2 protein chains.
Amino acid sequence: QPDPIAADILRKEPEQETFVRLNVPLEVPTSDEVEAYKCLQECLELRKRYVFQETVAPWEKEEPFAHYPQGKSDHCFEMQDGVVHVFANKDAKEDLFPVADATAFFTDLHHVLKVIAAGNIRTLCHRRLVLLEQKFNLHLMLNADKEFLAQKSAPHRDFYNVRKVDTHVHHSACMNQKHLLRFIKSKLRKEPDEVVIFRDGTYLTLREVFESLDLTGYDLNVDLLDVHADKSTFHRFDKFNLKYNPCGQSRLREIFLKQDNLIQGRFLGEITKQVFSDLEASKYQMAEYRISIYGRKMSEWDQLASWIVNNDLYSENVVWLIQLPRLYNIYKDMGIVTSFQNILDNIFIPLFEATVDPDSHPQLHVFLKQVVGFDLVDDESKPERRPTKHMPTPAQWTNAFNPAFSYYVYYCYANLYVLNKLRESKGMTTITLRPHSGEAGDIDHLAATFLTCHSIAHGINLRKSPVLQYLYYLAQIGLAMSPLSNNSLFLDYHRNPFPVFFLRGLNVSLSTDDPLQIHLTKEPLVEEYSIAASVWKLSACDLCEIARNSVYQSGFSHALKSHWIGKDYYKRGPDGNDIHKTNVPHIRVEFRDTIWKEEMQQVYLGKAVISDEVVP
Amino acid sequence: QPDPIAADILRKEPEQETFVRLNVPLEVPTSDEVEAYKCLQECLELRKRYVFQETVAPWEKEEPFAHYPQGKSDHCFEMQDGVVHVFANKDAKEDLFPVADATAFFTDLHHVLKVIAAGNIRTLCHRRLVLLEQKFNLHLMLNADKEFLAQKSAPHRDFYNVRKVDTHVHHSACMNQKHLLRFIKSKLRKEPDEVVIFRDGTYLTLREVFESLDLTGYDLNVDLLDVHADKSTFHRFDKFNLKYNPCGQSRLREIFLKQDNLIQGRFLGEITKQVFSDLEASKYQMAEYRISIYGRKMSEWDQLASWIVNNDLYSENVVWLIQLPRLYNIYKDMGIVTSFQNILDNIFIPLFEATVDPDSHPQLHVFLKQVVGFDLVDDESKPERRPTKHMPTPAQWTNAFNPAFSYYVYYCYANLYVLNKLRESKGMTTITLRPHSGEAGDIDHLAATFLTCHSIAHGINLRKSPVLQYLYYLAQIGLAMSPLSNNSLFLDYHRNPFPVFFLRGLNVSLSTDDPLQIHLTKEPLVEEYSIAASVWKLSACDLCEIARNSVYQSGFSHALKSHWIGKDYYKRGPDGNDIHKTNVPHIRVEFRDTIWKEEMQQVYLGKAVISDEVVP
Ligand SMILES: O=P(O)(O)OC[C@H]1O[C@@H](n2cnc3c2N=CNC[C@H]3O)[C@H](O)[C@@H]1O
Ligand SMILES: O=P(O)(O)OC[C@H]1O[C@@H](n2cnc3c2N=CNC[C@H]3O)[C@H](O)[C@@H]1O
Ligand SMILES: [Zn+2]
Ligand SMILES: [Zn+2]
């Protein structure tokens, strides 16, 4: 079928839906290089024996948004070697005895990294991926209309109706210029002489700052009109720094697009709100906004938390992921930090503290019941010495350079982890590791990412490794991709792997990134889905399949998933999707669940794991 | 450069704009087959000595929206052979002695139709078109950045800011389902028991009609849920009939998407309004909504007129074109008409009458000062006997079949014409012939269209005739194209000629057609420009160049053109575009004006027409 934008009007009385279609059996035996599949098994296990997961899952669960007293003690943190330890409430000598040490995770990483580029396995996986594609195509050739029509039995639900989530957005870029601009243009007119910032000697009003930069008012525009502390002074304003680097920042940008500024945030916040309202307008578009924490100051956490509250920043549709930019090397010139450790300390303690004693870090709590995952960033392509095994602890790391990627995630994993396996303990919300990974850079980012995280933000590079791509299939790791953005720098649009990763059944989702820089419409991400559908030729069952599993990839409450997709959603497979609220043919997912079940069987060579429920 | 969606942030102080760039001279002499160029000349002249144009143009021009008395007599219509005559106010014997007769226009048509497919000319034109492309590309290779940057001197203006016009939209399809639906869904809830229609025996309420069709309410959806007078009764509901055919029409459709229905329009109108309001919201998107008149009943005109008024249907941004569906053959089974003539009579008299005596057809007037052009339609591919020269008058045409295309436009031209050369006379607004042509069907549609009309709606078929395509270049005929729609039936997206017609400098524009069926966003046509920009790789200078000349193609007041583009807009060439309100490099259009000037010179072999002002 492919491409709904066009699709003409038709008919119908289907008032009783239909599974059933062409089944395609194949099966294939096996060669001596089963000792490959074996290798996959390991990597497949490893990941499992690692990525943390809540011992008791959401669906097995037993006015405003803030306050309420708690108090309950329970103690000790005791962070040893970048990996916190939290010993038994009193004082133990074993602790909540979890997590695998740094080295190990590095040696397992090499392990994956071997198999990953080992000759014959690269071959088998390629053969199996492309083989995966074909089948889906063949299937399309036999059943696209069977799928088209099923959708007609759920008269109500069509594209709009289905709730789709912007699984990868950076809060800040989340606004359309026409709006943003007009926000500014206005708050100038209707309030010039209002102190805003204090740079170069005195506090300036608004009118000041502007005439100060000169080029201002009716001339203002999103483009480079964030022209600075202002001068000749040197700062590169590529793009990552323009959002990832806290300092050397411009003037309007410090005023309007940040929170740790002077007027506390009265303007960024203020903007967010009208974002949310219009968000809550179209009812179906959700958002997993990325918010930062550099880990230079212990405050940042509470500091940010309070930003949320004091501004009443909450929506049903929005949740948050904390993004820590991997910029230590900058924070080590600026002398504000002395050894990597300091950072683990600025993010993995201000929380932990808040977990043991809620009230020691109140309205940080009311925030964390809204935080859903920890995303780490920066230009993936900056060069790096890929970590060995005998690797310097986090507090032996004083040297001038930024620690590698792998290194980042690791300590960013354990902590996250050992902290998670307690907020769980105490019955509080938990955060998931959802790294930006594989957008550029080295292949190992993914390898490591594969061993330790939930979702992922990019995956563009899975395209250069049959093997990792194949695992991610099996494992069903889920990718939140922004084609339209990826198209900016790193990759031509038409050369982007999404559609292909989609055909082969990888857990892909379409995201947005920077709607400010990127889109032309009032409705950002729909517009994504829409140009996507058109260049790649996608049907609705296709978009709907995408939007649907955007949600599975999401971090919202069971209460809302159930209501959005189905009360049976926790079920592995077809019997787990209510087309009346999903609009995707029981037959598309049955095809998908059975081709996957098949592959799994191929690799656990008859002796498969199975599981009858999805996962978190 | 190509593709703005991505484009990263940069800088700048350009506060003094720059023409200047790589000029590329070529020149070429000529062969004996100059007697080709000659042939072009003729066709080029012919068109000229035909398409009507206002002896005194808009820029040389010397609260609510309705009323005011006039009265002034002036008389006689006297339509001879489908071609009205309007003799001197009193009683003459020569009339306002204009227009060329039917035959002639048919023999000139053959003439064009010969040269058009004559061997060596097809060759020369292909060679010259593709040669046209190259140059533009080369130019892009030498100056894209020169163009990128110029745009940075007009800080203010970027894509949004620039006013773009939806030069081809069918009123009715102009709404997004989510809205349309919710309109309905609601007016059910908040007002069931309200008579709406009287079909099958009695007048039904709303609740009735619905439960009458059964499938209703929370189940309603744009798709085929226009299920009829209802039964087994046979009616094809492809798509053209679903909007072009007045009868055999459904129930909700008769209620909500039409005006000549029972509750007068209280619902279609009512809907339009909130379309306009939101239209007037985004300030920059205009609309040239198509509205129909079948010409079965003399009333239709006044009948419609009054629909506009009594509902206060006016916007700065919207104007109208009357679309008459070429369905005589249906109206000749239905016995409601006896010979083609009757139709010329139902559209070219209810107006004419209104021109001589304004007050004999008041608030028809207040309407026509808003009508801007006459668009005629239907499935272009339906087969047809392409008209000869000795051709049956309009009132000798009683036979069972629909008259050919050519035939339609002809009599639809003269009338339009001879009427135009009087509403002008009396100082009243005039209407332009803006046919839907060359979307499918035979090549001659365009040939004829080329000889007699202003803009055009499709042009997809210029792609199969070097020659017509080349004329349309020279002449600068302007095409209002809907790729996204054309993609539905007639043509794959990626195989659509637009981008190419754009490269070669044809007067192209991006349109919408049926935003109801077609788009996924709140903002229809921007979304067009946006998927276009992305699959074809267009820069902003590119879109802006497009949006800009969408307006040149438009039918609005000089008062608004000037304000939207520039007060010098009437000027042929570069010195005629104010980048500060157009955002397109004086250098892009200088390139375009000079390559055209060049080609013209090639064909009028040194002895060129010239003109220092555009045209209407
Ligand atoms: O494209 P502008 O509006 O000048 O800003 C881009 C910012 O948004 C985020 N962003 C945009 N695109 C991406 C982003 N995030 C991570 N890396 C690559 C990709 O995800 C970046 O953090 C970056 O600081
Ligand atoms: O695609 P739907 O919403 O079921 O209705 C299509 C209608 O909109 C107009 N339309 C759509 N697409 C086009 C149209 N007009 C002329 N012909 C081809 C093209 O312009 C047609 O008049 C047609 O009746
Ligand atoms: Zn990102
Ligand atoms: Zn049309």
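Chain A uses Swiss-Prot numbers throughout; the residues present, in order, are 212-273, 286-839.
Per the header of the entry, the method used was X-ray crystallography, 3.3 Å.
Each Cβ is built from the backbone N, Cα and C atoms, and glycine gets one as well.
Record features (Swiss-Prot):
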type	residues	note
ACT_SITE	A:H681	active site, proton acceptor
BINDING	A:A289, A:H290, A:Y291, A:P292, A:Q293, A:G294, A:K295, A:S296	ATP binding site
BINDING	A:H391, A:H393, A:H659, A:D736	Zn(2+) binding site
BINDING	A:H393, A:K462, A:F463, A:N464, A:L465, A:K466, A:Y467, A:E662, A:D737, A:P738, A:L739, A:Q740	substrate binding site
MUTAGEN	A:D598 to N	In fac1-1; zygote-lethal phenotype
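Known features from Swiss-Prot, placed on the structure.
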residue : record                       : Cβ contacts under 8 Å, 6 or more apart
A:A289  : ATP binding site             : A:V532, A:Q586, A:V589
A:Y291  : ATP binding site             : none
A:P292  : ATP binding site             : A:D582
A:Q293  : ATP binding site             : A:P581, A:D582, A:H588
A:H393  : Zn(2+) binding site          : A:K466, A:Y512, A:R513, A:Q546, A:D736, A:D737
A:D598  : mutagenesis position         : A:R513, A:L544, A:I545, A:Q546, A:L547, A:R657, A:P658, A:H659, A:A680
A:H681  : active site, proton acceptor : A:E603, A:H659, A:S660, A:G661, A:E662, A:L702, A:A703, A:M704, A:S705, A:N709
A:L739  : substrate binding site       : A:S395, A:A396, A:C397, A:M398, A:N399, A:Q400, A:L403, A:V445
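Proximity to chain B, defined as a C-beta distance under 8 Å, is registered for the following binding-site residues out of A:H290, A:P292, A:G294, A:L465: A:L465. For A:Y467 (substrate binding site), the spatially nearest entry among the binding-site residues A:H290, A:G294, A:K295, A:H391 is A:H391, judged by CA separation. Here the C-alpha separation of A:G294 (ATP binding site) and A:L465 (substrate binding site) works out to 41 Å. Listed in sequence order, A:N312, A:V579, A:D580 are the same-chain residues six or more apart from A:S296 (ATP binding site) with CB atoms under 8 A from its CB.
Missing segment of 12 residues between A:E273 and A:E286: the endpoint Cα atoms are separated by 23 Å. Taken in sequence order, the recorded positions A:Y291, A:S296, A:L465, A:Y467, A:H681, A:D737 that lie near ligand 3, meaning a CB under 6 Å from one of its atoms, form an empty set. Among the binding-site residues A:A289, A:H290, A:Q293, no residue has its Cβ under 6 Å from any atom of ligand 1. Other than the site residues A:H391, A:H393, A:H659, A:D736, same-chain residues with C-beta atoms no more than 8 angstroms from the centre of those residues' C-beta atoms, the Zn(2+) site, are A:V392, A:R513, A:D598, A:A680, A:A703, A:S705, A:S708, A:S734, A:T735, A:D737. When the binding-site residues A:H290, A:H391, A:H659 are compared by the number of other CB atoms within 10 angstroms of each CB, A:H290 has the fewest. For the recorded site, A:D736 (Zn(2+) binding site), the DSSP three-state label reads strand.
DSSP assigns A:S296 (ATP binding site) to coil in the three-state reduction, outside any helix or strand. Cα distances from A:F463 (substrate binding site) to the binding-site residues A:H290, A:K295, A:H391 are smallest for A:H391. In the three-state DSSP assignment, the secondary structure recorded for A:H659 (Zn(2+) binding site) is coil.
Note: A:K295 (ATP binding site) has non-local neighbours A:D580, A:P581, A:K649, i.e. same-chain residues 6+ apart with C-beta under 8 A of its own C-beta.
Here the CA atom of A:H290 (ATP binding site) lies 35 Å from the CA atom of A:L465 (substrate binding site).
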